[PDB]
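Beneath this line is the structure, given in structure tokens, with notes to follow.
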Amino acid sequence: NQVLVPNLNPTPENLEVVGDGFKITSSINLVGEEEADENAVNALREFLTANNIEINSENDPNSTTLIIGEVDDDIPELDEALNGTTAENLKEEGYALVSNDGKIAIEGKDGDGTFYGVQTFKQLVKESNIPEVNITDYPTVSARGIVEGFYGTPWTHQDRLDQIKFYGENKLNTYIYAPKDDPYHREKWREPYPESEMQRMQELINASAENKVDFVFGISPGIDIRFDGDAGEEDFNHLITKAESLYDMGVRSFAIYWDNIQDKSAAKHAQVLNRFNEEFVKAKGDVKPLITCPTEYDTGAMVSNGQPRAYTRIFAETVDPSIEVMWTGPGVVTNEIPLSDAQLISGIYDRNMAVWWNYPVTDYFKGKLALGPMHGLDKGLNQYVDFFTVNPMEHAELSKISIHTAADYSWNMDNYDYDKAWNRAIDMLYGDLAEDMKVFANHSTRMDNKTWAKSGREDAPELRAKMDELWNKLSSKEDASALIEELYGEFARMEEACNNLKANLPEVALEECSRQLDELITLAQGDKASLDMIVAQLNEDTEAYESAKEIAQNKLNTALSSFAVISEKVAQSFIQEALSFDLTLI
Amino acid sequence: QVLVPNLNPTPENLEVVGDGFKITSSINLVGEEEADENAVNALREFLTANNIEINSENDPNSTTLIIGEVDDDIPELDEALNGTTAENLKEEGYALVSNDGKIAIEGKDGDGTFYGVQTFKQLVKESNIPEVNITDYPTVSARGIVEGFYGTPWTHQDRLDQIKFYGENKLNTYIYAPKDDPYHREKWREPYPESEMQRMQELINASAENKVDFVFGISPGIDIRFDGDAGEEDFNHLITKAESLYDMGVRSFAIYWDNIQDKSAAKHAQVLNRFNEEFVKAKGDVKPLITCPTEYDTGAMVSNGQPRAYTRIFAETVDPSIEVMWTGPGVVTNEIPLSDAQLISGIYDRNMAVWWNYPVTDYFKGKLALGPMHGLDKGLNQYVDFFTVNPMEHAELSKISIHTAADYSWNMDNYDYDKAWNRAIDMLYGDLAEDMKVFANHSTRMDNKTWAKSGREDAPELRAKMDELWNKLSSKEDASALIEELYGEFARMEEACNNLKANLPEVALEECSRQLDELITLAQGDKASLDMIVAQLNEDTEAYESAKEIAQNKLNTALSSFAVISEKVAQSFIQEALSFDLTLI
Ligand SMILES: CC(=O)Nc1ncc(CN2CC3(CCN(c4cc(C)nc5ncnn45)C3)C2)s1
Ligand SMILES: CC(=O)Nc1ncc(CN2CC3(CCN(c4cc(C)nc5ncnn45)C3)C2)s1
Ligand SMILES: [Ca+2]
Ligand SMILES: [Cl-]
Ligand SMILES: [Cl-]
């Protein structure tokens, strides 16, 4: 009977169910349209239209009533429908939502809050039914988003527009434009963008404003920027001119990055930032705090023997307090940011830090897709961090899985459950293909280049535990029949799921993962043959063993030889384990 | 000035009370005719071997050595001890006092006096001895080896040498049970040939000489019959076989049920109980019967915290006096935590015996297990009164790990695996100790890639430095110093192994020469791996490709070979370096 609360992302801070729910009518009364946030109303109109829900011209008391507005708008209908629930005591971007007895109230703390209230409403409604809930909600972290800051083919204009919509839908409010292989960002940073590219930029800025996203325009001048004399003045004016060109199209957030460069002129880097902050940021008056990243940006690079290194010390002492400083954690690509690391670096800089999290980015190990949740990031990090971003894959569509979880982590940090969030991300993104995509993506969460880059949740941990249990059972001389049968089913399911994804995934997703799907099919076949080897030894069948051995070997060799990389420590490793296995040594 | 040298086992109580003194060219020996005969023989052997003559008449300028047991009333010994006593110590305990040209050795019993001599032997280095007060005794009552592996059994000469070695390190148990001796297992009814019976007599005599209990094992489980006239015949074959060894002096026996098809729990225990009644109790001077059930690891014995059917029936049936062996959580496993000992001890309602499967390598013969006792809980003596190790078929190189087992079993509470390991190589390899440490450090971790995993990780300090190299490179720090340090490390691996090839005695070298070559090959690959990194840092394509080919070839040779060493350190580093691309930083 009772209408259940569907999947929500981010998880709202406070949600109480206070009723059995109700069906929203074929047409609705909309109150507060003209006074409420324009972008919130546009998003609401889009949703209603897309779900065949008409807006009434005149009030119909038989129709459902939706009341929308901000706390500073005088809407008595909103106050009545809210019934004591308030948004005024909530932080910026916060909102209140109350659905009760054919009335939905949405009250933002501000215009951004009202917009995010609409996003929750959009997720609450399934087949015109809505639960009866009392919500007050607001972000843990002030700035939440993406930094397109990877090497490789930059995202297409269409990728970016789609990403911006997606960020709005999941309450992510920051998009930093800084692709390493854009010549006009970095290599040829002084040169103005072509008109065609400037028109694309304008479209991105408009889409960002439409979805409450701060478009942050990045510039990376550190390769060859000159600091002193007339050359210094010429180059600084190039930064201003470039920034001005994007300011004039609507950009109100800026980043100047010093990462991955030869030059470590600490004072000079900070002085360029301070001058830009004085002469541009403070000058314009409506520009958000300047963002940067120093040349030392991971703790290994920044700290030695618990003390800052020379560059970091000078940069920290020189750089203006208002400037947002990014760092990546203990390493460039690392397992965790524990609370002690954030404490250390925040202490050195004497400010709340910004995070450039290098997951799900795969530019260092392009064969594998990073399809796992936010993992290893301390749930108290908000104590020392006010700005959280992820560096995504060049593969924009499949980056959404990990980004979806980052929205949950950054908005509701204290209740973040990586496993539940990961499942929720695939459920909400893939729909009817969600269960099959889970089977595939479960094998492609761990990033490990075998040396310096290690991050993410382990691949297929439940399957790996069962594989370990097989070897233990065999050594203990127990009957492994039931476990072997279970594993045959697991490996069959991997093949079945991937074949269904090849047949039915939309091309936008399939074009990014087709080789990885084939890779996991090949490994699954090798895994099946690996079980055949074990069963053959148990039955003392040499012919059957040698036949299963050559298949297992061929499948492993193909997997190892191919560009695609997946399930290294689970599906791939199991074949190697099974090839080594000699039952006569038990 | 004179420091306390390496001791094994670590004595329970040791106090330094002086600057030490030089032992003279000749010595006065008091208590010869009253003291333990085996202790005196061991002492004479040591003195003779170190060119120390025994005075006929007392010389006051010569060092004096006074030896005896506590139950003897010997004033010369009491005076030199100066209040230190062995009377309140347990069995095998002793007191030793070195002070102002006098060394006093007092055993609680004959075994203690013997062990006192062993500590004395270790205390002396280049005729100098520290001035110390020692009281000392074992944690665990029965401490030793079970020759219970598959593969070529130890030679008669290997066994005689091992028995001496056990005496020297206060190990008191040697269980004869080699799987591939036909007369032990396959043809267990059949009598040993006279030539082999003479060799057994020699092992028994040597065991007595070194205070070792020779445990004669029989493994009848493959085809023993239990019921009717066939059951009587086969039981009498066990008695007959046991009797043959009893008549040469064997007073400890084992009947093992491991690694057999038959799981007739009640019948296994009934054979043991009948042997216990009709033989052990009958003879009256036979130590408790030792066994091992067919379910002997916790994975095989226990399901959902409760004993499995065989184990339940075996435990309820088997006589309380019988020592039951188990191997820990698995056959070859990382640890025996205290909870596992608790569980299994509780099931059997008795203190357990341990059959520890390290350093045995019969499941993965390519690698030598040269590491210390590792993962065994230091509280295990609560539930365990009998500790043994299954060694490698390689008897000489098994000494390294066995050395540490002597420390662990004698002084459990102060057991430090790292210190014990270093001490084992120092004490065994002498002038080659430093080089042998370099080699053996890479050959401690046993891992067959599936079910058998045990031992300390290989070369952990080097592995940490390799990790630090990758981190430094990613953090864009100057790695010059660390690269140079690693070049030194890899060069040292090659230098140490070549020296060991040239100078190790044949007895050791014949067991490890392939593994020495393996580590040399890996070290050469590791050097070439650094050359690859340096070539990328200098943007030298010619130098990179040259180093790459060498690294590739050395890796392949290492992988293809029978010999296995340093899989996660020296081997893995080459694979890591081949994967490394500096342009992706
Ligand atoms: C009670 C107990 O712990 N008893 C043991 N006894 C020998 C042990 C050390 N090895 C572990 C394995 C398991 C079996 N194995 C081999 C190797 C070869 C070369 N041939 C073999 N034939 C039949 N088994 N087996 C390797 C035995 S532990
Ligand atoms: C402050 C910060 O975190 N800034 C970053 N920016 C990009 C990031 C994610 N990737 C890790 C790597 C390390 C460098 N890298 C590549 C790849 C390729 C294909 N070409 C490259 N050329 C020079 N580097 N580099 C891989 C960058 S993290
Ligand atoms: Ca308004
Ligand atoms: Cl007991
Ligand atoms: Cl020799």
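Here Swiss-Prot sets the residue numbers for chain A, with the shown residues being 39-624 in order.
Cβ from N, Cα, C; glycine included.
In the three-state DSSP reading, A:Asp297 (mutagenesis position) counts as coil. The feature protein binding site is assigned by Swiss-Prot to A:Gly187, A:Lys218, A:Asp297, A:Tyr335, A:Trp394, A:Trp395, A:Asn396, A:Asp401, A:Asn429, with experimental evidence given as support.
Under the heading of mutagenesis, Swiss-Prot lists A:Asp297 to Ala and annotates it as follows: 99% decrease in activity for 4MU-NAG.
In the structure as shown, the Cβ atom of A:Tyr335 (mutagenesis position) sits within 10 Å of 24 other Cβ atoms. Looking at Swiss-Prot, the entry for mutagenesis of A:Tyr335 to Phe says: Strongly decreases affinity for 4MU-NAG. 99% decrease in activity for 4MU-NAG.
In Swiss-Prot, a mutagenesis experiment is listed as A:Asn390 to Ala, annotated with the note No change in activity for 4MU-NAG. In sequence order, A:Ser384, A:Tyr422, A:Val423, A:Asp424, A:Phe425 are the residues near A:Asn390 (mutagenesis position), counting only same-chain partners six or more apart with C-beta under 8 A.
Listed in Swiss-Prot is the mutagenesis experiment A:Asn396 to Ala, annotated as follows: Strongly decreases affinity for 4MU-NAG. 99% decrease in activity for 4MU-NAG. Every protein chain considered, the tally of other Cβ atoms within 10 Å of the Cβ of A:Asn396 (mutagenesis position) stands at 26.
Looking at Swiss-Prot, you'll find the mutagenesis A:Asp401 to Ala noted as follows: Strongly decreases affinity for 4MU-NAG. 99% decrease in activity for 4MU-NAG. In three-state terms derived from DSSP, A:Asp401 (mutagenesis position) belongs to neither a helical nor a strand segment and is classed as coil.
All protein chains considered, the CB of A:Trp490 (mutagenesis position) has 23 other CB atoms within 10 Å. Annotation of the mutagenesis experiment A:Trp490 to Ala in Swiss-Prot: Strongly decreases affinity for 4MU-NAG. 97% decrease in activity for 4MU-NAG.
Checking each of the recorded positions (A:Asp297, A:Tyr335, A:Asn429, A:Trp490) against A:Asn396 (mutagenesis position), the C-alpha distance stays within 10 Å for A:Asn429. Using a 10 Å Cα-Cα cut-off from A:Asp297 (mutagenesis position), the recorded positions that qualify among A:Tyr335, A:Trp394, A:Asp401, A:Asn429, A:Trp490 are A:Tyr335. Comparing CA positions across the binding-site residues A:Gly187, A:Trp394, A:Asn429, the one lying closest to A:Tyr335 (mutagenesis position) turns out to be A:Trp394. Under 8 angstroms separates the C-beta of A:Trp490 from a C-beta of chain B, among the recorded positions A:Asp297, A:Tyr335, A:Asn390, A:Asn429, A:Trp490. For A:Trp394 (protein binding site), applying a Cβ distance below 8 Å and a minimum sequence separation of six or more within one chain yields A:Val185, A:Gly187, A:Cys331, A:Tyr335, A:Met364, A:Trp365, A:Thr366, A:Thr427, A:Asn429. Taking every pair among A:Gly187, A:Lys218, A:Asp297, A:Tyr335, A:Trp394, A:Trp395, A:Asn396, A:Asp401, A:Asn429, the residues listed as contacting protein, the largest Cα to Cα separation comes to 18 Å. When the neighbouring Cβ atoms lying within 10 Å are counted for each of the mutagenesis positions (A:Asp297, A:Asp401), the highest count belongs to A:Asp297. DSSP assigns A:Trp394 (protein binding site) to a strand in the three-state reduction. A:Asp401 (mutagenesis position) sits 14 Å from A:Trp490 (mutagenesis position), taking the Cα positions as reference.
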